[PDB]
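K.L.:
Okay, handing you the structure first.
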Amino acid sequence: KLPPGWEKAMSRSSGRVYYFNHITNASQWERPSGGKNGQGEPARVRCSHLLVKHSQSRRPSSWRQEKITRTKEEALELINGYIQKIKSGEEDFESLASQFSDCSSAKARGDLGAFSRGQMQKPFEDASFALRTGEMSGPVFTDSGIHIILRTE
């Protein structure tokens, strides 16, 4: 069973039976879906994301720091941290994207409004149409930087 991109397994050096998604990079214990087939995907969805850029980013520059000096590794250890707070509940997605998203959308809780399967970089797009209304993703790489997409519609 399991929807698109949902696989199971156990993480390294620790026996944990969980659910992974190679399209989203979303990880969780609970099972993703509970008999409905032929579904597929809508032809237009609405997201929000918190983009944190690094050096090998297309435009190594954003409204927060005129010249990005951090490295993928650094930018990644960074997104993880934000993922840490989102899931724990310490801070909420919006509040974070708002304060740190190296994307112009920060000034909008991180919203990007609904878009169709053609306007975004495949890595983002594929993770957006693979998320169900409400579900969030793990780290997603695009030539912009590392993302954290939140499906809102």
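Here chain A follows Swiss-Prot, giving residues 6-39, 45-163 in order.
Method reported for this entry: X-ray crystallography, 3.2 Å.
Just so you know, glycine gets a Cβ as well, placed from its N, Cα and C.
Straight out of Swiss-Prot:
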DOMAIN    52-163  domain 'PpiC'
MUTAGEN   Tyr23 to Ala  Reduced affinity for KIF20B
MUTAGEN   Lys63 to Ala  Loss of peptidyl-prolyl cis/trans isomerase activity. No effect on the interaction with IRAK3/IRAK-M. Abolishes IL33-mediated increase of IRAK3/IRAK-M protein levels
MUTAGEN   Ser71 to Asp or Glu  Loss of peptidyl-prolyl cis/trans isomerase activity, nuclear localization and cellular function
MUTAGEN   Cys113 to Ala  Loss of peptidyl-prolyl cis/trans isomerase activity; decrease in DNA repair of double-strand breaks by homologous recombination slightly less efficient than that observed with wild-type protein. No effect on RBBP8/CtIP
K.L.:
Could you tell me the C-alpha distance between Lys63 (mutagenesis position) and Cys113 (mutagenesis position) in angstrom, no decimals?
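P.N.:
For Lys63 (mutagenesis position) versus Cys113 (mutagenesis position), the Cα atoms are 9 Å apart.
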K.L.:
Reported as an integer number of Å, what is the Cα distance between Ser71 (mutagenesis position) and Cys113 (mutagenesis position)?
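P.N.:
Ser71 (mutagenesis position) to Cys113 (mutagenesis position), Cα-Cα distance: 10 Å.
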K.L.:
Across the 5 residues missing from the deposited entry, can you see how many angstrom lie between the CA of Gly39 and the CA of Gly45, as a whole number?
P.N.:
8
K.L.:
Highest CB neighbour count within 10 A among the mutagenesis positions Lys63, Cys113?
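P.N.:
That would be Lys63, with the most Cβ atoms nearby.
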K.L.:
Reported in the order helix, strand, coil, what are the DSSP residue counts of the domain 'PpiC' (52-163)?
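P.N.:
Each residue of the domain 'PpiC' (52-163) counted once, the result is 37 helix, 20 strand, 55 coil.
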K.L.:
Non-local Cβ contacts of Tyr23 (mutagenesis position) (under 8 Å, 6 or more apart, same chain)?
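P.N.:
Residues satisfying the criterion: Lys13, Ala14, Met15, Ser16, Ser32, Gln33, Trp34.
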